Structures are given as C-alpha cells and as structure tokens.
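Peer 1: I have a structure I would like to understand better, so I am pasting it below and will then ask my questions one at a time.
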Number of protein chains: 2
Amino acid sequence: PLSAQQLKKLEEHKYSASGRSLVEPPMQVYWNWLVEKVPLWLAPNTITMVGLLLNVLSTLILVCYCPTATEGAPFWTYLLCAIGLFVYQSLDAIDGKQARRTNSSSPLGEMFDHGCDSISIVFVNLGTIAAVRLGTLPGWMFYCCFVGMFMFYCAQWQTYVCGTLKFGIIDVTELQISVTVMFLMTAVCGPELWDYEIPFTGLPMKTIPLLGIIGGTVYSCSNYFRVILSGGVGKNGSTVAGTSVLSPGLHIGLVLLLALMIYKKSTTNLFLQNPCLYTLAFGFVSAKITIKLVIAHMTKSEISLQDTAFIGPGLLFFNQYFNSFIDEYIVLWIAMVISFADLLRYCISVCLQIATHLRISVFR
Amino acid sequence: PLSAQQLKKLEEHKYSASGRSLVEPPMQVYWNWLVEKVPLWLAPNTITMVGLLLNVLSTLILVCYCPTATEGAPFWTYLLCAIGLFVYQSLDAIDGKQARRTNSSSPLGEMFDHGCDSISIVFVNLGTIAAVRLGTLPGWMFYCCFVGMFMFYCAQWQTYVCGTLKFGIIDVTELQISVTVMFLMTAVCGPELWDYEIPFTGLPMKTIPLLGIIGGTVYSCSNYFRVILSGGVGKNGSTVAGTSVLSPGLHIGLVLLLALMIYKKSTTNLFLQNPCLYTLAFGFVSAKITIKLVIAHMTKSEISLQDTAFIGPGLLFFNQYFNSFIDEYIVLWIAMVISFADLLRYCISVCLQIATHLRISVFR
Ligand SMILES: Nc1ccn([C@@H]2O[C@H](COP(=O)(O)OP(=O)(O)O)[C@@H](O)[C@H]2O)c(=O)n1
Ligand SMILES: Nc1ccn([C@@H]2O[C@H](COP(=O)(O)OP(=O)(O)O)[C@@H](O)[C@H]2O)c(=O)n1
Ligand SMILES: [Mg+2]
Ligand SMILES: [Mg+2]
Ligand SMILES: [Mg+2]
Ligand SMILES: [Mg+2]
C-alpha cells in the first residue's frame, strides 16, 4: 500500500497548525479541566475510535427512524444524537491533549484523526438533514450533503497546497455547537418547530439555518480558494510535492459531477426516494478519496486519478447507460457495500503496515 | 513526442524478418527484374507515399460511388482499384529492395512502411466490401472490416512479443493477389456476378470468398496466438520491453468493444446506413493505435492506455448516454475529422522530430 521511499519520508514529520476561533478560550479551558481528570494509561486511538463509534451509531439510529428525511422522530433519537455529538467533540479535544503529552504522538494519530473527521462530518450532515425534515424542499437537498463533503475536501486540499493548517473564525467548533443546540431545541420543542412559519417574509423557519449555512459556505470557500492561488511552499507556487496545484480538483469534480449525472437521469426518483443510501455510498467514496489526499500531504508523494473506488459509481453509470436490466434499487446497495468494504480494507491495510513498521501497538 | 532516452534507444536498431510463402519466388523474380530498371536517385519514402496515395484515392472513388455497399459501380472504378492495388504491391517490393541497397536504410523507413500498410489494409477491406455488394447480408458486415483491423493489430502485437517478423504461407501477398483478380473478374463480368447463386447448397456466390476468409482468419489467429503464449525474448516469457504480455490486448479490446457497444444501441441504424464513415473513423483510431505499438516495439519502451484518440468514440458514447440532443449523423463526421486530424498531426510531428535528429531529409 505504501512504497518504501514514501514510507521512509513519512518519518521526521512535524505536526503544525495555527489559528483560533471566538469560542476557543472557554471550551479550551473546559477541555483542559476535563483532561486533568483522565486516566494516564489510556491510548488516544481508543478515545477517537470510541467517539467515532458513538457518533456513527447514534446517527445511524436517527437515519433508520427517518428514511427520506421527511417523517418525525421521538425525543429519544434527538437526545442521543446531541449527546453523541457533544461526546465526540469532547473526546477529540481530550485525546488531542493527551497525545500531545506523555510522548505518545505518532504520524498514525493524525491519520486516524482526519479519517474520523471525514466519517463524522458525513454522518453529522445526514443527521442534521434528517432532523430538520428537509424533504419538503427537494430543490435544496443535493446541495446540503454534497457541499458538506465538498467543503471538507477543499479544506484538506488547501492544506495540501501549504504546510500548516489555517483555522478561521467560523470553524468546526461553532458548527458542532450550533448543531448540538439545534438538536436539543428540536427534542425539547418537537419536530414541528420548523413548521412554525415566521409571521413575515412568507418563508418557513427552515430558511433560518440554511441561509446562514450558505453564508458560511461562501465565507469558507473564499479563504480556501485564496490559499489555493496565493499560497505556495515548494520551488514555486506549486504544491509541496512539486506537482500541479489543481490536481485534487479533478478528483472532487469527477466525484460530484458523476453523482449529479446519475441523479439527473434516474427516471425513477433514485435520490429523492433513497437519500440516505445515495449519500452514504458517495460519502464512503469521498472519504476514501480524502484519506488518500491526507496520506499524500503527510508525505511528499503524488496522487493519481485512477482508483478502485469508482466501482460503485461505475456500476450505476453503466446500468444507466443500458436502459434497464437491473432495477435501480439493488445496484445502490451493491455500490454501498462495495465502497464500504473497499474503504475498510484500505484503512486496515495501511494501519497494519504502519503498526508493523513503527512497532506502535496501535491500541496497546 | 519522443523522449530523449527512447529516441537514443531508437538508434542501433537492426531490421530482421524470416519467412516465405508459396508465391514468393515468382513474384520475387518479377520484382527483382523491375528494380533493375528503376532510377538510382529516387528515395524509397517517395515511392511508398506514391503507392499509398494511389491506393487511397482509388478506394475513395469506389467508396464514393458505392455508399452503404449495396449499389453497383461501372468498370471504371473496379479497373482503377485493381490497377492501384497492383501498383501498391509492386512499389512496396521495389522500394524495399531499393532501400536495402545503396545504404539508404533508416529506422524511419520501417515506420513509414508499417503506417502505410495499416492505412492500405483498411482501405483495401473497404474496397472489397463495397465491390462484392455485401449489404444483402447485414449479419456478416461488422465482422469483415473489424476482423481485418483486428488481424493487422494482432500481427503487430505478436511482433511486439518477439524480435523478428514471422511470415506464414497465407500472408499478405496471396490476399492482395486474390483481391486483385476478384476486382478484375467483377469488372469484366459485372457487379451481378455475385448474384449468380450456385446450383446447389441454396447459398449465393458471395459465400465462396467469405467462408475462405473465415478459414484464413482462424489460421492466422492460431499462429499469432502461439507466439503470444509460447514466445518469449526478455528475461522471461514477457515482452522485449519487460512489461506485461497482454497489454496491447486491452487497447484493441477497448476499441472493438466500444465500436460494438455504439453499434448495438444506435436506435437509428447508424452503422447499416453509414458503413463507410463508421469504418473510416474507427480505422483512423486503430491506425493511430497500431502506429503507437510500432514505435513501441521499434524501441524498448512501454505503452499506456490513455490516448488523445478516444475523443471521437468518447463523443459518440456520451451523445448516446444522454438520449439525443445532437442527431447521430453530424457527430460521426466530427469524430472522423477529429481522428484524421489527430493521426496526421501525430505522424507529422514524429517524422519531423526524426528528420531533425538524424538529418535525413526525408524526401530529399
Ligand atoms: N489518536 C491520536 C489523535 C491525535 N494525535 C496527535 O495529537 C495531536 C493533537 O491534535 P488535536 O486533536 O489537539 O488537534 P485538532 O483536533 O484541532 O486538529 C494531533 O495533531 C496528532 O499528531 C495522536 O497522536 N493520536
Ligand atoms: N521507405 C522505406 C521502406 C523501407 N525501408 C527499409 O527497407 C527494408 C526492406 O523492407 P521490405 O519492403 O523489402 O520488406 P517487407 O515489405 O516484406 O516487410 C525495410 O525493412 C526498411 O528497413 C526504408 O528504409 N525506407
Ligand atoms: Mg484530535
Ligand atoms: Mg478529529
Ligand atoms: Mg516495403
Ligand atoms: Mg508496406
């Protein structure tokens, strides 16, 4: 999975990040106080795995009770989702702090952190789509999920063009806090709160989050794109690996364009009837693509545009080309299963290789 | 177009071929007698260019008077085709002999010979399809043209796996002689000769050539495939370049499979109504692919499966995917023009680079 030269360049890697947000000081104090009361013999990898597992299980439960994201759910699911998200954020901060001390830092930890972040953001966007019941506005339904995916990939990609993480003021902390408080408010008030049309403007309440999200969208994009153009660390304005500046753009554009092309020619309402399956399959594809870029920018190697991850999308596209010989409901399940198995195999193989080389005992 | 190392390996190349056919001695004596009466100041490249030009012009005239390969043509076209084919064979033998003497041999000459052979075999197969009026048997119409293309590519490919050309007993000489005599017989007797159903077996006369061709087909394939499997020249049974044995098979399979896939889902009789345009576009594609393999096996480099020659087939495939927004008659013309321009540009660039390096003055 990893070549000898690339693995050799993996060592002597120094993690670096600069930036601060508005709510950073108080939550920072809280996380510091909580990490003073953590057991000393616990490994950070177990912490991040536990956090990701809790978040995934809770979001999966919420999705299972709300297919198509247009029905209602009890307070049980919303409360569990809020608790899981809060615990995920807390464990992220705590295992970061505990890995920074007691000389347990390793390059595999950052890889685990980034992969967990990808999966968690996909599941969080699914949960916040299902909770608000955004099935009454079919126009704004592709955009939300796939713009969350696109923004995470763009953050990784602008990190590729530079050497240090740059943190803004509207970063993940505020997003997670807002989503948690929104889940709590929906649980306490009921799923019909977003059907409490505001006495003016003739628009429902669901426009209040969405518009803001769009605003944040633009803002985030702005920053990222600047680092794409003005930023340069190598011998020129090119990437740190010496390759072209806009290579990952082709990967993300291919994924999103292929998703849109399959969506627009379904002829049987493939997406508006099975949104969770569609989003999960393409989220696994995008998660593998993002992990590849994470590994690429940890080292100084180069990425290609030929992967054994377009199997599922390829099957969908070639089953759409021929008119119909397999109904477009089992093909989606096959694609999701293939993508999940491929991502799991890739992650397990890379983790095993790194553990064998550095004799880390990943879980210890 | 040619890398420095590959161009350096181009030099110190020795042409080698072994084999003999049944009719080789008499035609060999004739060609020797004719080359004793050739001017000494004429370059072989001009000879092969003249032969290819005559063959192409005559076949183009015959095709223009017989679109769809189901109408009749005057004796003028058939006589011109027979004369052009005979002159092409004669000039091939003569310029080969004249290049072998008077120290004018160069690696560019073999490249010209192979490219001319590719174009000539494509046009000869079109001419023999049009002359026999094989439009009354739509089942056996894809097979003929594309099996001619496939056989030439397979001959080149088995040459790739070894170092020397192997000549059988049913080689190009007998094919050309048979086609010439068939053109002469059709001209003297008329296009209706193939509508003179043989008093027995209840089959028309056009089965007499076709079956034989099929037989020859199998025979040729046999020999080639043996060299594909038993043959080995490098450190192992692999190719002389050290790469995989069955890499060009992917190229030829992609071309033929894509042609068949576009043919089988035309919905408007794209091939059975415009056979000459279809065959010419895919013949230009296959000619460029074959020239690439010729250059590869002249040197010891490696070929890829990513070319700027699938533009035309890509446009056809993606215009078929979307139902129809451009009628499937201008797209074919665009594809043919693009393929022809690409092949001409590639050939001109390679010829200019070789002439600049070796200061040959190609035409002199
Ligand atoms: N399981 C883990 C998680 C993080 N780490 C390391 O600990 C550092 C602290 O990360 P963090 O979570 O505080 O930082 P951010 O989450 O803000 O990116 C990471 O950059 C990794 O190098 C680790 O070694 N093992
Ligand atoms: N225009 C040409 C044609 C052939 N030649 C060379 O002359 C040799 C004789 O080829 P040939 O035509 O007698 O052989 P075949 O046609 O049987 O392959 C070729 O192998 C080339 O090396 C050349 O230098 N310039
Ligand atoms: Mg962390
Ligand atoms: Mg994290
Ligand atoms: Mg010759
Ligand atoms: Mg020749």
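The residues of chain A that appear here are 20-383 by Swiss-Prot count, in order.
So how was this one determined? The header says electron microscopy, 3.2 Å.
Positions of Cβ are set from backbone N, Cα and C atoms, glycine also.
What Swiss-Prot records for A:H133 is active site, proton acceptor. Under the heading CDP-choline binding site, Swiss-Prot lists A:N64, A:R119. The Mg(2+) 2 binding site annotation in Swiss-Prot covers A:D111, A:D132, A:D136 and rests on experimental evidence. The feature Mg(2+) 1 binding site is assigned by Swiss-Prot to A:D111, A:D114, A:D132, with experimental evidence given as support. One mutagenesis experiment catalogued in Swiss-Prot, A:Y34 to A, is accompanied by this note: Reduces the enzymatic activity to about 35% of that of the wild type. Here the residue is the original one, while Swiss-Prot reports the published mutagenesis A:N64 to V with the comment Reduces the enzymatic activity to about 20% of that of the wild type. Listed in Swiss-Prot is the mutagenesis experiment A:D111 to A, annotated as follows: Reduces the enzymatic activity to about 15% of that of the wild type. Experimental mutagenesis at this site is recorded by Swiss-Prot as A:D136 to A, annotated: Reduces the enzymatic activity to about 15% of that of the wild type. Per Swiss-Prot, mutagenesis A:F186 to A is noted as: Reduces the enzymatic activity to about 45% of that of the wild type.
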Peer 1: Starting from the Cβ centroid of A:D111, A:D132, A:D136, which together make up the recorded Mg(2+) 2 site, report each further residue of the same chain whose Cβ lies within 8 Å of that point, ordered by sequence.
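Peer 2: Leaving out the recorded residues gives A:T67, A:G115, A:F131, A:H133, A:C135, A:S139.
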Peer 1: What recorded positions among A:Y34, A:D111, A:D114, A:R119, A:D132, A:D136 have a C-beta sitting less than 6 Å from any atom of ligand 4?
Peer 2: A:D111, A:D132, A:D136
Peer 1: According to DSSP, does A:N64 (mutagenesis position) fall in a helix, a strand, or coil?
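Peer 2: SS state of A:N64 (mutagenesis position) = helix.
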Peer 1: Of the recorded positions A:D132, A:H133, A:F186, which sits closest to A:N64 (mutagenesis position) by Cα distance?
Peer 2: A:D132
Peer 1: If one measures from the C-alpha of A:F186 (mutagenesis position) to the C-alpha of the residue listed as 'active site, proton acceptor', what distance in angstrom results, rounded to a whole number?
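Peer 2: Cα-Cα distance, A:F186 (mutagenesis position) to the residue listed as 'active site, proton acceptor': 15 Å.
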Peer 1: Among the recorded positions A:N64, A:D111, A:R119, A:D132, A:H133, name every one whose Cβ is found under 6 angstroms from ligand 3, counting any of its atoms.
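Peer 2: The qualifying recorded positions are A:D111, A:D132.
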Peer 1: Using a 10 Å radius around each Cβ and counting other Cβ atoms from all shown chains, which of the recorded positions A:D111, A:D114, A:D132, A:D136 yields the largest count?
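Peer 2: Neighbour-count leader: A:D114.
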Peer 1: Given a 10 Å Cβ-Cβ cut-off, pick out the one of the recorded positions A:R119, A:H133 that has the most other Cβ atoms nearby.
Peer 2: A:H133
Peer 1: CA-CA, which of the recorded positions A:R119, A:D132, A:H133 lies nearest A:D111 (mutagenesis position)?
Peer 2: A:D132
Peer 1: Near ligand 1, which of the recorded positions A:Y34, A:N64, A:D114, A:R119, A:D132, A:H133 have CB less than 6 Å from any of its atoms?
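Peer 2: Only A:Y34, A:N64, A:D114, A:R119, A:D132 qualify.
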Peer 1: If one measures from the C-alpha of A:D114 (Mg(2+) 1 binding site) to the C-alpha of A:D132 (Mg(2+) 2 binding site), what distance in angstrom results, rounded to a whole number?
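Peer 2: Here the two Cα atoms lie 10 Å apart.
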Peer 1: According to DSSP, folded down to helix, strand and coil, what is A:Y34 (mutagenesis position)?
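Peer 2: A:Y34 (mutagenesis position) sits in coil per DSSP, no helix or strand.
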Peer 1: Which secondary structure state does DSSP assign to A:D111 (mutagenesis position), in the simple three-class scheme?
Peer 2: helix
